[PDB]
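Notes follow the structure.
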Amino acid sequence: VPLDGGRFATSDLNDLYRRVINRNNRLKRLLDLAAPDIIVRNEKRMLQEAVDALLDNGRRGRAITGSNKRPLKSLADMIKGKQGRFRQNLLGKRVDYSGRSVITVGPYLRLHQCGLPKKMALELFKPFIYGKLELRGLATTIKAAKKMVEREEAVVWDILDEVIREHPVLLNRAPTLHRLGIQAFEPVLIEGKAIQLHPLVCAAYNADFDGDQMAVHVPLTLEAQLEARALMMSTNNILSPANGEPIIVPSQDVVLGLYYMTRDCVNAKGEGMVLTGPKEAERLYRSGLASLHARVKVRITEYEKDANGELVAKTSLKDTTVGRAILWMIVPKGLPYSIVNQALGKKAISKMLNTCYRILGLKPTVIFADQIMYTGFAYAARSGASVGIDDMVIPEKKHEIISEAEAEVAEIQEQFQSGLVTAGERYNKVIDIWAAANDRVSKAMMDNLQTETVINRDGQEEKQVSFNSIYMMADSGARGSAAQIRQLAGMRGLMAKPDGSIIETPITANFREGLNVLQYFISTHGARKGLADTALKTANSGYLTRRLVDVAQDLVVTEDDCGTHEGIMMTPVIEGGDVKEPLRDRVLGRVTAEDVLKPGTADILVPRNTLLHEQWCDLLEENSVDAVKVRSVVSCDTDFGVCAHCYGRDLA
Amino acid sequence: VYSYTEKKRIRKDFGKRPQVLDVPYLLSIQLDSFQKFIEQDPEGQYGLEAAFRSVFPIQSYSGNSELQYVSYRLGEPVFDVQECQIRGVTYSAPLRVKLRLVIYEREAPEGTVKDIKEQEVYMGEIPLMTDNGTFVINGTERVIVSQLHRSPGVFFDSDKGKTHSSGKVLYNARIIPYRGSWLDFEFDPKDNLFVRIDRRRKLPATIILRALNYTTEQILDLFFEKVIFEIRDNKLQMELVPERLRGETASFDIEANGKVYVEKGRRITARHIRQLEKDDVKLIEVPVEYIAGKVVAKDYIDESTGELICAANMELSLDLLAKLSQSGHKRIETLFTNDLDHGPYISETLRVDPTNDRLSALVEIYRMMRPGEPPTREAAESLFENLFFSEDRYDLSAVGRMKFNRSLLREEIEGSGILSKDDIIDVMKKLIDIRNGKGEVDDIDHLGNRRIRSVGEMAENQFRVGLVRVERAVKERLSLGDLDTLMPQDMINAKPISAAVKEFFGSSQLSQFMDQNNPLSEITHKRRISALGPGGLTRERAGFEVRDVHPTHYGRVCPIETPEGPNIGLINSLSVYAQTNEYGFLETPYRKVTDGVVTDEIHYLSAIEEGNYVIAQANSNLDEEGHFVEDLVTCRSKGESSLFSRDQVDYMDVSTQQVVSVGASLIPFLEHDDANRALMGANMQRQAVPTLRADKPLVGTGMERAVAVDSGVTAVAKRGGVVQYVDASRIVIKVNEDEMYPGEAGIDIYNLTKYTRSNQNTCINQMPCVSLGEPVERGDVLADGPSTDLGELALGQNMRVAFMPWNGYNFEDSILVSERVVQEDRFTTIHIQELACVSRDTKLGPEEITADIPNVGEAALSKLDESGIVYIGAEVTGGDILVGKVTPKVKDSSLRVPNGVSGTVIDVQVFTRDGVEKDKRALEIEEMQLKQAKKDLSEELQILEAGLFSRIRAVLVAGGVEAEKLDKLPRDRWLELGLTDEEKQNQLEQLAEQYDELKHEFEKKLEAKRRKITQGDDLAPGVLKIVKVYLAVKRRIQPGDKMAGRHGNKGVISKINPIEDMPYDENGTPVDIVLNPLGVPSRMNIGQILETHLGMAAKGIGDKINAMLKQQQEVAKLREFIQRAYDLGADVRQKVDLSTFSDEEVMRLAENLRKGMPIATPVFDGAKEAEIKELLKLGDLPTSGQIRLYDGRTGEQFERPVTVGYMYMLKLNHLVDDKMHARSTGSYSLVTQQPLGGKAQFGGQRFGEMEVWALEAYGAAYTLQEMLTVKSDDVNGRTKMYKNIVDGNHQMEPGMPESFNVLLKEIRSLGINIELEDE
DNA sequence: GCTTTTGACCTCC
RNA sequence: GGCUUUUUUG
DNA sequence: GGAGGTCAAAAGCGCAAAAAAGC
Ligand SMILES: [Mg+2]
Ligand SMILES: [Zn+2]
């Protein structure tokens, strides 16, 4: 290939070929005159070296190097390795109809759609626009259509909106760790130059909004479009393949909103009245006539599917709060009322959502998840939950407790001065004393922070769960844990040397107050280790995944039944303490190798070749069966495949 | 007292620790290093002089001729820095060296000189460091980082038994020279000593022992203890001492003089040792069975037979005892060989020696060094000698020798650069002692074993390599001796050394492209220490130990500031107060403590010494007399941190800031932050982008002034005086009477850079910050650079932020920003791009630049002159044309705007080769530049001539000529006037002729400048002339950018929100950023909340001063308020009295404080929350720092009060328009026919292999088949795909990927036959 | 430099 | 349009 | 005489990006 100027770009192949052919010419000319054998030996040997370097460079010894002083590429060098032909241009190859952009959150989108900048959409669907313009007759030649596309005429946007009504697009984020890394969406045109994404799915991508970038690809054929819509659409991916746990769990901001919604106060404006229904209750809150959370009595109506797949109505009065009544509107018919009457932290809310998928199928559960996200964002914004410096309540006793701990070591060191204790004895004693002091300070801090006093209706102090901002953001599980709250108020705790030894003197200060110089210094020993391990674990771990894929890439289910009785027994795993995994989850969603026999002799609890699910597992729990022998993939007999029953129940 | 620059705006600071040592020159590590490389050293130990003395003199093989070094100097550089930057030439200096050629008579006694010849020799161009510690290579600025490598010397390391199954500990000893071959001593699991050289095949150690002309007896003498036996009556008695009885079992009853001393059979006891030493008995009988396990120390032969009875290192039996008894060998020498104390290590290696005569030993060494060669004895001897004792091929350096002596417990630290027999013997002995439990291994990560190599050492090393090459060449040339035919310059060829130095400076691992987009980045780039590069670890070779932080890093390298990801802990940055030692070791200041009194004496302590003393803490509370207020204080002694009495302390830290680097020290309230978040905060702060107009940070550290002044981005007054003429581009300073030189005083000129491209396409700009006619002192700040405000570092803006969730627009990490931010242009930056068009001379006609273009409409030629170059100021867009270059076929090869980029042309630069006619556009730029330069020079001319003619008029008034007659006469007529007084007339004509001198030297500098400007530019060969165009773009913040705070809370702008929808308080002022509170606790960077609270009070003081100014209240009550604000605090070190300030200064300071009082905070002596509350109380603000707010959309009061305050925000260098692109159908790669990659090339993305797995996991096969065949490379089928889409039919054709066919042919290109099969 | 694995030479029984 | 070298982000 | 022990050589060690230079 020629560059600017008279010089030409030459590859390593040309140089080696030229060298070998020139040497062949030289030897064939020298052989014609019958030179002495001493000459021909060296020429033949070094021609052998030339051909050796041609087929593979550096294998035998010193490699041929060019002006760069680095070994030249060869045929064997151009096949093997990451830069070779296979792994760079056959298993994965650059594509057209693709684009890149920066992620940005959008709350107003529904679950099954994502944003798209106008320019990206136009550039991607330019081939589609040309055809539609010809059909409507706005331009006859493709050149004319190309001319009117670049002008951004008023008709161009209309025709683009028409042609992208239900054209799904693909979204992925490198690295694509699990199969949820690529998802389909239905684009909607927006302004700006960033791609808008639905918050709920951000957990699946493991993507946060700190500059992470997305890539978009566009399907072309009808087969591709239908394949995307029926397989890779977001609404069809709510259970992870790794395990049955849901993958659309609300998190962070939404959880705090729901938590602040459903939490009673011992006294509040408009407390102790009776309301007709949830529709009326919303009228009071907006008018400011009653507090968002104050205990009242409301008439509510719930439906149950207890009949033969039919809903039956019932009505009564329940003692709940205004906020819970407001939340009750979005819950669909099937769910009971007791599911929305607690504090509704992170762990509860997901569970509640999951129950919907157990009863109401798919469309109600996705609509319900979307409504949950909307309501959570709205009532979290209206709440105005903020963190200030005064929120970090430092326990009062803490200070004096440290003094006591000091006194303790003031004695133990003396024992070393008298020689009655060794280095190990003193070390373990001070370690235990400091750990006990840490536990005491943490418990005192939590006990002081978690409760507060407020005057009730009759003018007496009453202890209620505190409304402090940090406690609300910790207890609800929205973000953080008790360890971080320990780190803010109480002592930081014992810190470790690089090798693993524990420093005898702990960091007595917390983040709210100052840290003197050496405490901050010894605190960085652990953090550097954590960062180094995090940086160097991604190289080793990802590579391992590759080795797993190439071993297991030949496995596809091909036959319904293999017809073998061989299997493996399954028992709850126990080390001598509590059960690490009960019998329920290990056997769930498999097939019985042999019929399950009752503890009563010769009774058939479970017929052979029957899938296990919730309706059969609870039968085992009531009957208290010890262990069951289930069919497994490792024993299936079909060749070049796996028995359909042997694999068990698809977790997705 | 203050200088007049900081009197403009005094920044209040907290802090209770008095300063003892102020911050040094931040760049001293770099600049002061290179000064050792070019200054003349009379001692000949540094830089060029030392390099020269180590190769010279050079003598011929016959010895009749030699060449000697005399002296050297560095010539004046041809250009200055700016001319080199514009022209693209390396700022360098020529090298002049005086060489001496001496000839000897072959027929005369040695030393008889035939002739001498002296002549300076050109040696090449040496790059020279600019004023700011940078280098200029090709119009760019490159800076050399400092390497950190293993100190030359000897180390003992233990592998902890990992490599063996049993886990037995193995010890090895290594000698690392500064230049030459290594040496390793190792122990095998079989417990034998082996030696290896240069990581080659392991060899038995004793081979080297005899290679130094040592017999076996001498070796056993050196490495073991003797036991003597005397033949008494039928007995072999021995002399015994208690000390040699350690760890032994009494095989028989130990007794002497007929009294039993020790029991028989069991182990020895200490009480028996005591009683035996009390008895003081030496000689004792021993039976025969005890001698059955001992080894004879020396050789024994018979005088009569003359045959070897028994050689050394051989076991003995009763029969050998019989021969030695009958032969008269009364004295028997054996080895002590106590396994628990003196193991038989050397003896076992002796038992596996292949040979003993040293001849086959040298042969084995020679074979091991180079396999498959004739083992010539002289060749082997020469190989060994020049391998470990040649002066040139091996050198241990001064520091290596010092470390070697210190490790081996020697005393003298001066020695030779080569080893010796005794040194190797001592190393071996210490290795044995380490094996015996005695001593302790060394630690690699200890900062005492690692040294800092600066630019000077590396430049010296490259220069020496070049000098070795050129001296080999000149020796070869001198071998062909000539009868003084040549001059001592032809034999010296400067091309090798010049090329070597140039390539090291230009293309190397450590010569990095300086990333100067704000002063902090370039300062912390000049102060970087890297463990990579030549002679160091690689990116992967490093384990988990080098990365981790060591307890000796305190005060020498910042523990919290380092790049994150693939190389962490390898690029750690130097601390603040740390400076390099003379040998090259890091050391820090400390204060001496005597008798419990802390003086102001400052001692610099290196790593090793830090392990001997007791060091107190920086913020150790102190009295007014230096006595520690408690008798118990926190201290650290040896990596530990424990309590101590007041009397055992020796040193205390100079200041609390000495632990972190500059980047970390710029972070306020660092003491309330996690390590991870502080790390990321510093790393992002390093990447800010300059703002259109800079604003001071309200809450800083207080060393912004030092950081800004130290970096060379702000013009600083060389000499104090009064400002005379001020302009947007030039500043003129008149020096005071005292500071001017005795002659040619004149004035000083500063020229300011305006909108020149940086190295990351940002704008470097300078705006004067002084008015006309005000005094300035030395060292003040006259012109603020990029991101600098009144000589104070200012990276980003300060914004009114509130922490509250807001309808999800700030869901995870995003930021919601109001429109009032973009309306005021507080974040719009300037980006400058560069485009280049070259004109070469190929075939089919050379490349010609003109306005003649075919097949182009007049729209493309409207924005072109008749010379073919766009006008300055055209609003060019994408796809337009800039430089019309054509080649006859006519080929349209003219330069075009890259697609997708707009801008405004601000500058065009044309370079022409010498001896080429310049087109009219180059003529215009040339004449305009000459006109501006002559304008400047004639301005200095006018000033200087006015001065000299004022002197002339002063002379003429005294001469007798009346002043009025002088004034009426024309300027130049004053010289021709006659003066009655002779000397006055003489003085008049003399001034008229130094008038002539001054004007003539102005004329010759005129002609020199004109010639230089007309002088053709040096270009690459084959190039006629080149042209360059600059483009200017203004970028505004739009949804998708990257903004971040200083404490690590980064994020992405979500949605620009109309001003009427933002939350507002009772006063009606909206908040223009709405952050997210949920990110505080889990991230646990609680510093940002405290900074917000402190900033909120900072504007509180600012608003009140604004209220007084509007009402124009009297200065007396205003001066009252300002003083009360400064005095607030408990035991604040800074005391400011406004009584001394005059009314004008107070008023100017007040109107300069209108936007808020700056508040400083030292890094670890920060202001507590109590004085924060106190300062908030000074205004009318709530103490809790939580006001109520009202929702913009609804007008409803938010139930819980939220936080409002002012937070410093930077806009990172990550913009969407630089990252968003998409492709439908573009170019294609030529080989594999896959689409290109990269935004600049308009290519598509990479459907990665992981994406292929994930798309396989679904049932989705058709989409994957699309990705593989139709959209990528089926060149026959992908065209049909395009035609089908336009027709409305959505269908494909599978085909077969073209990339697979290539591989087929490629496999067939070898001897492998691969082919398909039938259908 | 880590680590593994596999091949090939020495050698102890 | 291939390779080399770094730097940076995720 | 050979099966076991010990020493020597080859092959691998995330992925996406961007930015520059230089060849
Ligand atoms: Mg991220
Ligand atoms: Zn099966």
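Following Swiss-Prot, chain B residues are numbered 2-890, 913-1342, in order.
For this deposited structure, the header notes the method as electron microscopy, 3.7 Å.
Cβ coordinates come from backbone N, Cα and C, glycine included.
Among the mutagenesis experiments that Swiss-Prot reports, B:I561 to S is described with the note: Resistant to antibiotics salinamide A and B. Around B:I561 (mutagenesis position), a 10 Å sphere centred on its CB holds 29 further CB atoms from the protein chains shown. Mapped onto three states, the DSSP output places B:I561 (mutagenesis position) in coil.
The number of other Cβ atoms within 10 Å of the Cβ belonging to B:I569 (mutagenesis position), over all protein chains shown, comes to 20. One mutagenesis experiment catalogued in Swiss-Prot, B:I569 to S, is accompanied by this note: Resistant to antibiotics salinamide A and B.
Non-local neighbourhood of B:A665 (mutagenesis position): B:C559, B:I561, B:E562, B:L671, B:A679, B:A683, B:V1186, each in the same chain, at least six residues away, with C-beta under 8 Å from its C-beta. One mutagenesis experiment named in Swiss-Prot is B:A665 to E, and its note says Resistant to antibiotics salinamide A and B.
A C-beta separation below 8 Å, combined with a sequence spacing of at least six in one chain, links B:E813 (mutagenesis position) to B:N1099. Mutagenesis annotation in Swiss-Prot: B:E813 to K, described as Disrupts the enzyme's active center; the structure shown retains the original residue.
Proximity to chain A, taken as a Cβ less than 8 Å from one of its Cβ atoms, holds for B:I561, B:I569, B:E813 among the mutagenesis positions B:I561, B:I569, B:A665, B:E813.
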